[PDB]
Amino acid sequence: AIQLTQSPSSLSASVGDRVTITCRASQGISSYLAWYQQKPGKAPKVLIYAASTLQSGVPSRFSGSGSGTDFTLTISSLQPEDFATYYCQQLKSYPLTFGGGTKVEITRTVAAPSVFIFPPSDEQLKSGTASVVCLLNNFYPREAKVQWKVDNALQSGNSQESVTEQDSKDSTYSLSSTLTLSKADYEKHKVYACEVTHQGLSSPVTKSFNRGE
Amino acid sequence: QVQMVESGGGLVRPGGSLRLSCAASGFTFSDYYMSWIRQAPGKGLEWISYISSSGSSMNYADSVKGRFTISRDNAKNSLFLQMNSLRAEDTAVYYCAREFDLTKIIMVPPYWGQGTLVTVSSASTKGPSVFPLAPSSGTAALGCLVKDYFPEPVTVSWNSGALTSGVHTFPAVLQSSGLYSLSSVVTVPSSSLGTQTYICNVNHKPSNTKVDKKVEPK
Amino acid sequence: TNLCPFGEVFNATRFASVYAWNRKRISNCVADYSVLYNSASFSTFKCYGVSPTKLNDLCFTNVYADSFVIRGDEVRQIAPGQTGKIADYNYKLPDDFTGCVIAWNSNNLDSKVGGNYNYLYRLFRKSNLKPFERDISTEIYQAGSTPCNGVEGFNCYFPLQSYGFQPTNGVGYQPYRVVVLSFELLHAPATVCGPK
Ligand SMILES: *[C@@H]1O[C@H](CO)[C@@H](O)[C@H](O)[C@H]1NC(C)=O
């Protein structure tokens, strides 16, 4: 089984930079090579087949070269929508095999988050839990801290967050922290606060509401 | 237009059986070798199986030999993957792919379906509840909170796909209860909050949940 | 003496693939080649250098029955000097072929709802077959410029194709049972004679 060795396994680069990715086959495979692009939560799509033929649609920023054992994928001017994981596939012979992937991130200027807080809904309260959600929209870099405060008491153990992948237009991130309390506990308190720390803010931003408007 | 649509994914007991199906159109199906390739959550691409154009040859990666069997029906433009003795390592997104054209000798690009997720778990299916993330009190933010479902995936859209600018659908988080949760949010002009209608469409196939929640002020 | 066993040939439960066509040697028996034609359930009955109702007053050393399954649009190939995948890579009739070609539709025995993959034919070959040759090799076929190392891939295809007979195919893609009778007269005591 032909083994493929792809380098590097991740890289970051600025918009407009040239990005180069390489694949090394354990055997001659002449030109029987495809390059795939896989965007977040999508299926892999072929950019180049036969080592250097552009698939229809694919922007001409993309090109490939090599023959035998050493192949190269070039994005001549990295664009925001190029955030993806790239794979090489050997097509000489079954079992078909793949390189390990190359996560391509975009280097960007600093952007502060826009912060929103969201009280639990009328509906969910009837069920016996309360979910308090805090949104951090379109910031950069990824690092961020959310602290929950309930009547000024710092919460611990009762929040989970997740972050999106880099946005395909402005290369920023978004994050969503959710605080989970029982209906009883939630109603024992008035002030619900989301305190956000991020490199783009001079001082932590707090967004808050009072239970029951 | 080449189209490859997969189906039959979902929740399977550890040790049980599932049969995936790949429907194809836009090309003379019987001319092409086909393959199943799978991608585990967060991992890379693993090829597992191929069948030749006419069904006279087939083979399997080692992690799958003895347990899975590939087949095709050239009258129905359909590829199949029968999966037996499933286990935790088999949880993945399974893709079907059309590869070599024995009719010609020119290299053609492969074509892949969209994937289907099979989850090998003993836990029970469970449909989500959907709660609005009501907006403002300019650019306003609103959303939907899809809570307590199993297994993955859940899909969200906004205004039946009419609203796409400004959406962020977050990765599902796995709570201590063993159920997942997921939020989806949109940024929207403040003035449009009286005029324009905002609905989020949640669909959780493993429990046949399809819910539309109006997200509105107050 | 005894009767020739054409019933075993024509009414055999299993028929070979054409790439691996079966030859039976008919010997020491009395044959009514009319009673073969009289079973007028044959869509093809073409004879070469001979005729039914004349096979009954003729004696030969050996009679050969080659049998196999192909598809409807390939029957036309089971004839001398024909070209095509069957005539070139599976079963060639010589220029001096002397015998009859008898075929008939077998959709009721040889198709299956998911497709029957038991019946195969060779699609690729480096060289045309010679008359009455048989190639049962299974080596991967190099359709391109690079070797195949015993393994399928781009331009490296296992040569045998599956017919995949299904009952819903149009006639040209349905299975036909073929029997080719070849009559041979060596300088030796004849042992296959008509009743005459
Ligand atoms: C095949 O079987 C049928 C039905 O039993 C019979 O009538 C026919 O004569 C047989 N054919 C030969 C060649 O014996």
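In chain C, numbers come from Swiss-Prot; the residues present are 333-528, in order.
Technique stated in the header: X-ray crystallography, 2.3 Å.
From the backbone N, Cα and C atoms, a Cβ is placed for every residue, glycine too.
As recorded in Swiss-Prot:
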- C:334-527: domain 'BetaCoV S1-CTD' (DOMAIN)
- C:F490 to L: Increased resistance to neutralizing antibodies and human covalescent sera neutralization (MUTAGEN)
- C:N501 to Y: Increased binding affinity to human ACE2 (MUTAGEN)
- C:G339 to H: In strain: Omicron/BA.2.75, Omicron/XBB.1.5, Omicron/EG.5.1 (VARIANT)
- C:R346 to K: In strain: Mu/B.1.621 (VARIANT)
- C:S371 to L: In strain: Omicron/BA.1 (VARIANT)
- C:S371 to F: In strain: Omicron/BA.2, Omicron/BA.2.12.1, Omicron/BA.2.75, Omicron/BA.4, Omicron/BA.5, Omicron/BQ.1.1, Omicron/XBB.1.5, Omicron/EG.5.1 (VARIANT)
- C:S375 to F: In strain: Omicron/BA.1, Omicron/BA.2, Omicron/BA.2.12.1, Omicron/BA.2.75, Omicron/BA.4, Omicron/BA.5, Omicron/BQ.1.1, Omicron/XBB.1.5, Omicron/EG.5.1 (VARIANT)
- C:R408 to S: In strain: Omicron/BA.2, Omicron/BA.2.12.1, Omicron/BA.2.75, Omicron/BA.4, Omicron/BA.5, Omicron/BQ.1.1, Omicron/XBB.1.5, Omicron/EG.5.1 (VARIANT)
- C:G446 to S: In strain: Omicron/BA.1, Omicron/BA.2.75, Omicron/XBB.1.5, Omicron/EG.5.1 (VARIANT)
- C:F456 to L: In strain: Omicron/EG.5.1 (VARIANT)
- C:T478 to K: In strain: Delta/B.1.617.2, Omicron/BA.1, Omicron/BA.2, Omicron/BA.2.12.1, Omicron/BA.2.75, Omicron/BA.4, Omicron/BA.5, Omicron/BQ.1.1, Omicron/XBB.1.5, Omicron/EG.5.1 (VARIANT)
- C:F486 to P: In strain: Omicron/XBB.1.5, Omicron/EG.5.1 (VARIANT)
- C:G496 to S: In strain: Omicron/BA.1 (VARIANT)
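Reported as a whole number, the C-alpha separation between C:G339 (variant position) and C:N501 (mutagenesis position) equals 28 Å. The recorded positions listed here (C:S375, C:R408, C:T478, C:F486, C:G496, C:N501) include C:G496 as those with a Cα within 10 A of the Cα of C:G446 (variant position).
Checked against ligand 1, the recorded positions C:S375, C:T478, C:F490 give no residue with a Cβ less than 6 Å away from one of its atoms. When other Cβ atoms within 10 Å of the Cβ of C:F456 (variant position) are tallied across all protein chains shown, the result is 16. Other C-beta atoms found within 10 angstroms of the C-beta of C:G339 (variant position) number 9, with every protein chain shown included. Cα to Cα, C:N501 (mutagenesis position) and C:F490 (mutagenesis position) are separated by 24 Å. Most Cβ neighbours within 10 Å, among the recorded positions C:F486, C:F490: C:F486 holds that distinction in the structure as shown. Using a cut-off of under 8 A between C-beta atoms, the recorded positions C:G339, C:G446, C:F486, C:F490, C:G496 that neighbour chain B are C:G446, C:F486, C:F490, C:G496. In this structure, the CA atom of C:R408 (variant position) is 12 Å away from the CA atom of C:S375 (variant position). Cβ environment of C:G496 (variant position): C:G447, C:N448, C:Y449 lie under 8 Å away, each six or more residues apart in the same chain.
Annotation: C:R408 carries the greatest number of neighbouring Cβ atoms among the variant positions C:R346, C:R408 [cut-off 10 Å, Cβ to Cβ]. Around C:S371 (variant position), a 10 Å sphere centred on its CB holds 12 further CB atoms from the protein chains shown. Within the same chain, residues at least six positions away from C:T478 (variant position) with a Cβ under 8 Å of its Cβ are C:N487, C:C488. In the three-state DSSP reading, C:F456 (variant position) counts as coil.
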